[PDB]
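Notes follow once the structure below has been shown.
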2 protein chains.
Amino acid sequence: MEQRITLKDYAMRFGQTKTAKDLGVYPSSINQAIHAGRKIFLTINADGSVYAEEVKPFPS
Amino acid sequence: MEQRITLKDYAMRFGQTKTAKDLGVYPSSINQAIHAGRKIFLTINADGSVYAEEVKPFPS
Ligand SMILES: [Cl-]
Ligand SMILES: [Li+]
């Protein structure tokens with residue numbers, strides 16, 4: 001069973017550096033995304049690999 | 001949210017004209033987005049307001 005949690009919740013546990021490493025982004029990107037309230041969801045596989053997706057408005 | 005359905009399902013249920021009007025876009029935008037297979041979902045709120053979102057990987 002994979003877990004699925006918000007970006008903010010992952011960072012609240014793991015901190016921004018690890019979150020950034022696990023998603024392949026810069027730490028600033030994690031900070032900005034949380035501050036902006038972007039709708040980003042992290043699927044955490046049982047081995048603790050992470051895949052993220054974002055839910056964006058349509059139209060832009 | 002009271003209901004949430006795919007863009008294609010919304011169009012089948014309600015038709016292109018209403019779909020486009022509900023999102024404030026031109027009909028061609030609906031038709032093309034469905035033809036492109038974009039991962040778009042429409043939310044119908046209890047007050048009757050409708051909005052759409054697209055799911056994309058993060059990061060791009
Ligand atoms: Cl940074
Ligand atoms: Li969460």
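Method of determination (from the header): X-ray crystallography, 1.4 Å.
Cβ atoms are placed via backbone N, Cα and C, with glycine included.
Taken residue by residue with DSSP, B:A33 (mutagenesis position) is part of a helix. Listed in sequence order, B:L7, B:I40 are the same-chain residues six or more apart from B:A33 (mutagenesis position) with CB atoms under 8 A from its CB. Record note (Swiss-Prot) on the mutagenesis of B:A33 to W: Loss of dimerization; when associated with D-58.
Under the heading of mutagenesis, Swiss-Prot lists B:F58 to D and annotates it as follows: Loss of dimerization; when associated with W-33. Within 10 Å of the Cβ of B:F58 (mutagenesis position) there are 22 other Cβ atoms, across all protein chains. DSSP assigns B:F58 (mutagenesis position) to a strand.
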